[PDB]
Amino acid sequence: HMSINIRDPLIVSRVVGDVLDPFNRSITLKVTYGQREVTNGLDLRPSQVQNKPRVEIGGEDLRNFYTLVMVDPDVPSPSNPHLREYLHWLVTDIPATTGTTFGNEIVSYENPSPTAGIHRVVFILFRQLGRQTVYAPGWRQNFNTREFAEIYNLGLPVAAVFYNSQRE
């Protein structure tokens, strides 16, 4: 078992738990809609997330590549999340220090539009085992980030951020 900080927003929100195993944040992930950075549980309205966000990343070595997963585990609602997880966006082969515009968008961005309950919308970054090794799933619904990472040898996350959103 890895140590956790029980006051970490990823723990309190159950993002770590429902979606991810415990991990150590090791790589910068900056996700911005408009002028708002997606930090630990801030709220964004659906009308503010119609466009893919700007996404910048850090890195370990310049030669590393990263994959970004964006999921809503709370679909159609957190009380009955029968589509858990819904894959909103998947970008692979992101070079260290760059961002998603330098990667390969393998699942196009779909804007989250919750209609029931308050949803967590989660961005997760993984270090790859090689460029061009990660492939899109056949379906957006019932995605499983943990299993995806296992299939592609992505390891534990290197970063994750999230926002909350509900119907306007």
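Note that the numbers count up from 1, one per residue, in the order the chain is shown.
Structure method, as recorded: X-ray crystallography, 1.0 Å.
Just so you know, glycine gets a Cβ as well, placed from its N, Cα and C.
Features reported for this protein in Swiss-Prot:
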type	residues	note
MUTAGEN	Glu85 to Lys (Swiss-Prot position 84)	In ft-4; late-flowering
MUTAGEN	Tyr86 to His (Swiss-Prot position 85)	Inhibition of terminal flower formation, but weak effect on flowering time
MUTAGEN	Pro95 to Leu (Swiss-Prot position 94)	In ft-6; late-flowering
MUTAGEN	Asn111 to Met (Swiss-Prot position 110)	No effect on terminal flower formation
MUTAGEN	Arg120 to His (Swiss-Prot position 119)	In ft-3; late-flowering
MUTAGEN	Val121 to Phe (Swiss-Prot position 120)	No effect on terminal flower formation
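Known features from Swiss-Prot, placed on the structure.
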{"residue": "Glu85", "record": "mutagenesis position", "DSSP class": "coil"}
{"residue": "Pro95", "record": "mutagenesis position", "DSSP class": "strand"}
{"residue": "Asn111", "record": "mutagenesis position", "DSSP class": "coil"}
{"residue": "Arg120", "record": "mutagenesis position", "DSSP class": "strand"}
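Taking the C-alpha positions, the distance from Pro95 (mutagenesis position) to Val121 (mutagenesis position) comes to 24 Å. Here the CA atom of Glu85 (mutagenesis position) lies 15 Å from the CA atom of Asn111 (mutagenesis position). Note: the Cα of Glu85 (mutagenesis position) and the Cα of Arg120 (mutagenesis position) are spaced 11 Å from each other. Of all Cβ atoms in the protein chains displayed, 16 besides its own lie within 10 Å of the Cβ of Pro95 (mutagenesis position). The 10 Å shell around the Cβ of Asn111 (mutagenesis position) contains 13 further Cβ atoms across the protein chains shown.
Here the Cβ of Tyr86 (mutagenesis position) has 22 other Cβ atoms within 10 Å, regardless of which shown protein chain they belong to. Between the C-alpha atoms of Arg120 (mutagenesis position) and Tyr86 (mutagenesis position), the distance comes to 11 Å.
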